[PDB]
Amino acid sequence: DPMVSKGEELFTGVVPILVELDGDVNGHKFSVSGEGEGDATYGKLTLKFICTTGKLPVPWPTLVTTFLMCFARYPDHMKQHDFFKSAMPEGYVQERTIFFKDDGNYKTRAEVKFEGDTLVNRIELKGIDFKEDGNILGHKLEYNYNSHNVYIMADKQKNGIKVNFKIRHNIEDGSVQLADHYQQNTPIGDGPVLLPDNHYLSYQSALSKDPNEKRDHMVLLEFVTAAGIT
């Protein structure tokens, strides 16, 4: 497959990653820079993010999903279903609304593309209607993360895909803050892209801190593998 060759050929080894985020949640403004690397052969990504503006006004876990689906390991038997790589190097736009249950919402727009040998994720995030002293603005979410399936389907009208999944963030009191994700991706370029059959990505994420780092930051380790087409 000479197509599942091109976009796909850009991901066969370790790819450097840059992420840049401009954010405004209820007027609380902030910027984040992130760097790391992805190895799609194993579905592995290792990233570190720094709040460059000072204190992050929302919990780091709330931003995990916003901060690289092109790095999913697609089994050989499902390589025709890999939209994210097929859109490279010109890349794709990933838009979301994230509905925090009984709280506000984030709306994000990201461009994911190559700049030279580096895969870049440039994001604008706007959050509105949050509670002051709620789980998000009041920082009540634990610094951890659960494993979740992400469900993918074709959106033939936008020549892209739609994605839907729920994240439950563990709250400090033992309960959970649901974050309902609605997502759309569309290619930036005009070239052919794969429109997949319904399938899912299995995600696991691990959050940590760099013991030498005094800025507000997050270290993220993620494993992601496509499935659900036997």
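We count from 1, first residue shown onward.
In case you wondered, yes, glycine gets a Cβ from its N, Cα and C as well.
Around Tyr145 (mutagenesis position), taking its Cβ as the centre, 22 other Cβ atoms fall within 10 Å, counting all chains. Swiss-Prot gives this note for the published mutagenesis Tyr145 to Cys: In mut1.9; shifts fluorescence lifetime from 3.03 to 2.74 ns.
One mutagenesis experiment named in Swiss-Prot is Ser147 to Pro, and its note says Increases fluorescence at warmer temperatures such as 37 degrees Celsius. Other C-beta atoms found within 10 angstroms of the C-beta of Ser147 (mutagenesis position) number 10, with every protein chain shown included. In the three-state DSSP scheme, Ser147 (mutagenesis position) falls into the coil class.
Residue density at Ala206 (mutagenesis position): 13 other Cβ atoms are found within 10 A of its Cβ, drawing on all protein chains shown. According to Swiss-Prot, the mutagenesis experiment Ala206 to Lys carries the following note: Abolishes the tendency to dimerize and leads to monomeric fluorescent proteins.
Per Swiss-Prot, mutagenesis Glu222 to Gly is noted as: Suppresses the 399 nm excitation peak, leaving only the longer wavelength peak at 475 nm. Under the three-state DSSP scheme, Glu222 (mutagenesis position) falls in the strand class. Every protein chain shown contributes to the tally, and the Cβ of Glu222 (mutagenesis position) ends up with 22 other Cβ atoms within 10 Å.
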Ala206 (mutagenesis position): secondary structure state under DSSP, collapsed to three categories: strand
Integer Å distance between the CA atoms belonging to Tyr145 (mutagenesis position) and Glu222 (mutagenesis position): 10
Inter-residue Cα distance where the pair is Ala206 (mutagenesis position) and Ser147 (mutagenesis position), in Å: 9
